[PDB]
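Each remark here refers to the structure printed beneath this line.
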Amino acid sequence: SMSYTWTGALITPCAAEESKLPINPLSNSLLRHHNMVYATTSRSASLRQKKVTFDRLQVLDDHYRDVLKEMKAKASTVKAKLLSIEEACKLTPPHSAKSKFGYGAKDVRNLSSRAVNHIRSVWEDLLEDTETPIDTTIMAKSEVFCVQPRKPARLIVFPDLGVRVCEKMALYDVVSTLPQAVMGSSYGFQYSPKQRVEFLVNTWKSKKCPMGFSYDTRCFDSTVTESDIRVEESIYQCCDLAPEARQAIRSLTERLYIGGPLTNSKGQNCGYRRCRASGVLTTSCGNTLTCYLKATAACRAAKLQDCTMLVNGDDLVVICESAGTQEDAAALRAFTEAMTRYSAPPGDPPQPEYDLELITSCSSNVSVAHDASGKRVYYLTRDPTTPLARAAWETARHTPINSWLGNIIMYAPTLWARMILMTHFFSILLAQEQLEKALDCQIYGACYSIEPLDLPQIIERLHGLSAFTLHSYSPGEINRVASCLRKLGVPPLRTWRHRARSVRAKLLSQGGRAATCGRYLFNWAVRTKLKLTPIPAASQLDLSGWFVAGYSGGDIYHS
Ligand SMILES: O=C(O)c1cc(Oc2ccccc2)ccc1NS(=O)(=O)c1ccc(Br)cc1F
Ligand SMILES: [Mg+2]
């Protein structure tokens, strides 16, 4: 069937939309070519619609069915708990889109009488009505990028706040435990960046002669069929569930997940969806399961040997045993055809790789540097272009989420995050006297509130002390950063070192946590290094909930 149908009504913005980076005194010291930075708007919605709208082709076979049964068997061991309205409410972000029924996030989080009562009515309605397609709102997403040698906005589809809290009640525990019980070490969201690298390296070393590749599905959400979503529910149904949760899941599947009506910001009927909605609780879990299912089966059809998958939603990387150059290239092409038949056609044609550092997955790749002792150390990095453009934008405007803080946390060991992000943002926080202020950021889609002054601890626990002493990065990494700085108009190393040494001094003089930030975060800037010993607060961190599952589009907040 058609992934989408359109009435003709436009996808409209609910307020004015900014497209250009404002000429700001502070963002200009980070990035000069401000005209290269842009944010998508609804004005490009039509271009996106045309790309995601098409009829799907799907042919299932024995390999698919065999893998599905293997996955259901493992799912059979799980027992999902069912959240109370109180717990579900507490999982709602403060800035979550308000309900059209007289209440918003604040009320939801505060358990206000009107919020709670309506949520109860929406839940009871899910137990009673098993058919009526639930209404969803479709919007053009606003994201920042750097012009390339422009991307049309993505389309987000999400139900009302009331429905979202109900999704949590019935499926939060399921989407938080089942992916792991089903896919095991292959479920990528259970890993911290350091652990992801460890998994990729150990998997790479376990092969006699390794071969790996990333597989890019052309617009994955629209390739997801009604059949895929029902198969996905069949997996959830293997869980031991409370009757109400079992019915809720059944109803949510038929009324929301498999598709439904689309309404724009103006309240106009835009069309109908028969594919994956990006803004519902099961999107991350659902896509991971579906991508893994189709991929594991594709590998068997393609005769690839010793396949090890690493899946994060629609993002896939496969590492297997090489059977020779010619054969690998043929088996890969066979894989792509199997995937195409399963309704997961490629966007960028896949290419076999024999060098781990050259494999990009989750927009990232493994690279090597060295610690003070001189020992090689692997870490996760990525092209800094987007992180920097976004860091520029978040510097000129106020944003609910601070991607820069998230990029610092996940990419602490990288040369670009240390030299540029840390220096730029710490110097700004000092000048404004806001180092104490906690800011929000996302990790695997979940929203978190983090105190800048705790970064040293966080970084030590997640990456180890080596993150503060790495040097001698690979020629490959060095070149990518260099050319990026030239393109975006970012000041050279020498300038950042000067700013860094200045920020460092002002931080040390303050003592306390600030001095710790100065000692660890900026040890790369001074010649007279300081002894970097284990930070006390580091060994007392509860960073477990940080890497359990994916929640992008899930409207999830962890307090
Ligand atoms: O250790 C290195 O590999 C390295 C790479 C460079 O290459 C670059 C070229 C252009 C832009 C940025 C870096 C320049 C200096 C380097 N050595 S360094 O000055 O001790 C250094 C600077 C910043 C960080 Br953090 C870590 C470092 F150890
Ligand atoms: Mg894709």
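Chain A is numbered as in Swiss-Prot, which gives 2420-2568, 2573-2982 for the residues shown.
Note that Cβ sites are derived from N, Cα and C of the backbone, with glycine treated the same way.
According to Swiss-Prot, the protein has these features:
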- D2639, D2737, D2738: Mg(2+) 2 binding site (BINDING)
- 2633-2751: domain 'RdRp catalytic' (DOMAIN)
- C2785 to R: In strain: Isolate pCV-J4L2S (VARIANT)
- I2824 to V: In strain: Isolate pCV-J4L2S (VARIANT)
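Features recorded in Swiss-Prot, as mapped to the structure shown.
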residue	record	DSSP class
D2639	Mg(2+) 2 binding site	coil
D2737	Mg(2+) 2 binding site	coil
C2785	variant position	coil
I2824	variant position	coil
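Taking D2639, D2738, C2785 as the candidate recorded positions, the subset whose CB lies under 6 angstroms from any atom of ligand 1 is empty. Taken in sequence order, the recorded positions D2639, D2738, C2785, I2824 that lie near ligand 2, meaning a CB under 6 Å from one of its atoms, are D2639. Taking all protein chains in view, 16 other C-beta atoms sit within 10 angstroms of the C-beta of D2639 (Mg(2+) 2 binding site).
Of the candidate recorded positions, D2737, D2738, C2785, the one lying closest to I2824 (variant position) when CA atoms are compared is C2785. Within 10 Å of the Cβ of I2824 (variant position) there are 17 other Cβ atoms, across all protein chains. Flanking an unmodelled run of 4 residues, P2568 and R2573 have Cα atoms spaced 9 Å apart.
The number of other CB atoms found within 10 A of the CB of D2738 (Mg(2+) 2 binding site), across every protein chain shown, is 22. In sequence order, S2637, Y2638, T2640, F2643, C2714, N2735, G2736, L2739 are the residues of the same chain, not among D2639, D2737, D2738, whose CB sits within 8 A of the CB centroid for the Mg(2+) 2 site. Helix, strand and coil residue tallies for the domain 'RdRp catalytic' (2633-2751), in that order: 53 helix, 32 strand, 34 coil [DSSP]. Long-range C-beta contacts of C2785 (variant position), restricted to its own chain and to partners at least six residues apart, with a cutoff below 8 Å, comprise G2611, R2619, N2735, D2738.
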